[PDB]
Amino acid sequence: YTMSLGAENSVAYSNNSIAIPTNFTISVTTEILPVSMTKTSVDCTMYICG
Amino acid sequence: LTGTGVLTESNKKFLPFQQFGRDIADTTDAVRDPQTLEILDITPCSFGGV
Amino acid sequence: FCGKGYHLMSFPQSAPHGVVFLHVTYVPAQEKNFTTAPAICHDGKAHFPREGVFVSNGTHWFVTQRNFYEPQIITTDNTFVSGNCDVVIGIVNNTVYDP
Amino acid sequence: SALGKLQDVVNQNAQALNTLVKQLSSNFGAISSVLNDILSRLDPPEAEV
Amino acid sequence: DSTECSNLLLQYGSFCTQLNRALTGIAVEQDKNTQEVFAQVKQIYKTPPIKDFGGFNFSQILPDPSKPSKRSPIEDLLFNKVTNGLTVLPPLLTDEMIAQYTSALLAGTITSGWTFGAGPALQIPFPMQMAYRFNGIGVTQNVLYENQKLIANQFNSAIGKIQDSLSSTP
Ligand SMILES: *[C@@H]1O[C@H](CO)[C@@H](O[C@@H]2O[C@H](CO)[C@@H](O)[C@H](O)[C@H]2NC(C)=O)[C@H](O)[C@H]1NC(C)=O
Ligand SMILES: *[C@@H]1O[C@H](CO)[C@@H](O[C@@H]2O[C@H](CO)[C@@H](O)[C@H](O)[C@H]2NC(C)=O)[C@H](O)[C@H]1NC(C)=O
Ligand SMILES: *[C@@H]1O[C@H](CO)[C@@H](O[C@@H]2O[C@H](CO)[C@@H](O)[C@H](O)[C@H]2NC(C)=O)[C@H](O)[C@H]1NC(C)=O
Ligand SMILES: *[C@@H]1O[C@H](CO)[C@@H](O[C@@H]2O[C@H](CO)[C@@H](O)[C@H](O)[C@H]2NC(C)=O)[C@H](O)[C@H]1NC(C)=O
Ligand SMILES: *[C@@H]1O[C@H](CO)[C@@H](O[C@@H]2O[C@H](CO)[C@@H](O)[C@H](O)[C@H]2NC(C)=O)[C@H](O)[C@H]1NC(C)=O
Ligand SMILES: *[C@@H]1O[C@H](CO)[C@@H](O)[C@H](O)[C@H]1NC(C)=O
Ligand SMILES: *[C@@H]1O[C@H](CO)[C@@H](O)[C@H](O)[C@H]1NC(C)=O
């Protein structure tokens, strides 16, 4: 299929209308970030020549 | 087959036709010695960085 | 930068070879339509909100903070005066209560 | 798949190490990929090559 | 197509696998980059048919319906001014899709300010949105409301100058 970019929304804009939230939701979301790799050391002489 | 290592007893169930074992690096991991036909495990001698 | 929404605080959690951030954010909900005006005309003076926004529930005009509907009576304490009513486009007529 | 980034880092490091290990099994045009075989089979003039 | 050459290349092991893997990593990273830059909204916003934004003119940046590509005049100018076993992989997002992302972002910021970036899109008149932004930089609302025509004219002239500067600079 041709992928959909998102749900269609037509914001009801006019020159004298505003939307004010009457409530709220406390949202908790995760963010995963790598910090370090595995510290590997390669003995070049022993790798190449044993 | 020439190499260096520590030879210990092994509990790997070698089938009768199987002679030796191999790791990913293609080095010998186990061996069946002649004149005894018993399966020997080969482990590399201790090494590391100083 | 710290989650989706208006960021409140974040909590760090240790992970193998990384960190996980629990981003606590404020997300507005249950919005309502209102009629709004840039300024209120009263006694030939233009009144603008100090911190909020002028909203009308259909018949009466209030001033509420912008992120949460908390309507209040338009007074001289929550509004400031700047000029007359002949300059601002869209200024509407209503009384401004004096405490 | 929630922790995909850390698992991707771990997989890439382990895969690079495994590829490096597997490269020891290639002979690169030599008669054998085992140094011990070459040393126990050839004199130094050709074993050197 | 040489069989002998491939037989000799088999001696070198998995070098080709490493090269292909690295190039595949780069290729998927490009699509990921485009997703992070442009796919920041899950809602495709549209501007109202009437372009009454208190005198502010966004024609040079809003999509041109007449063009087949649905690109803005500035975007059209930008796309006009930028011109053996080797394959070029097409990007995951087409130019039309990226332009639709930019149109959604423009419609969201014009019709709802910054509210759509933190939750549901809350409509606000554009002179009042710019008055909020004036408060953000330490300038009172009345400064904007009493100078709204002048600010709109300056903004329109600045956008036109942006188009002219892009067109006339190589
Ligand atoms: C505020 O009012 C507008 C119009 O009075 C509402 O917009 C309409 O919403 C319905 C329901 O989805 C749609 O079918 C119409 O097409 C919308 N009209 C326009 C012009 O966009 C809007 O939903 C109202 N907002 C709230 C929070 O009630
Ligand atoms: C604001 O939204 C919250 C939900 O986030 C509403 O709280 C719910 O209220 C109903 C009925 O009052 C209860 O059955 C739910 O259990 C409540 N949910 C939670 C999580 O407590 C709250 O009523 C809403 N307030 C307004 C003014 O709309
Ligand atoms: C807009 O809000 C005002 C104040 O909240 C409403 O005025 C009150 O309406 C109630 C309900 O009928 C009456 O009992 C009060 O006496 C009213 N107070 C005043 C000072 O008039 C008003 O009705 C609301 N308008 C709409 C259309 O909802
Ligand atoms: C807001 O109030 C002002 C003054 O109370 C109104 O201005 C008057 O308008 C009438 C007819 O439009 C004129 O005859 C008066 O001379 C005006 N007076 C002044 C002092 O300008 C204005 O029309 C009102 N606006 C609305 C929308 O009702
Ligand atoms: C917004 O700006 C555009 C272009 O800057 C205006 O379009 C011009 O309109 C005049 C007459 O209305 C024409 O002579 C020009 O040729 C148009 N230019 C282009 C590039 O189309 C437009 O009128 C402005 N105003 C509105 C409300 O859209
Ligand atoms: C000699 O080697 C054979 C294997 O070829 C084995 O069967 C036999 O037991 C060995 N004899 C001695 C005396 O070790
Ligand atoms: C909004 O537009 C209407 C026409 O649709 C006009 O009568 C009114 O004066 C406008 N208000 C503002 C504040 O521009």
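Residues displayed in chain B correspond, in order, to Swiss-Prot positions 546-595.
This deposition comes from electron microscopy, 2.4 Å.
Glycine too: its Cβ is placed from the backbone N, Cα and C atoms.
Record note (Swiss-Prot) on the natural variant B:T547 to K: In strain: Omicron/BA.1. B:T547 (variant position) falls outside any helix or strand according to DSSP and counts as coil. Summarising the environment of B:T547 (variant position), the number of other Cβ atoms within 10 Å of its Cβ, over all protein chains shown, is 11.
Within 10 Å of the C-beta of B:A570 (variant position) there are 15 other C-beta atoms, taking all protein chains into account. Quoted from Swiss-Prot, the note on natural variant B:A570 to D is: In strain: Alpha/B.1.1.7.
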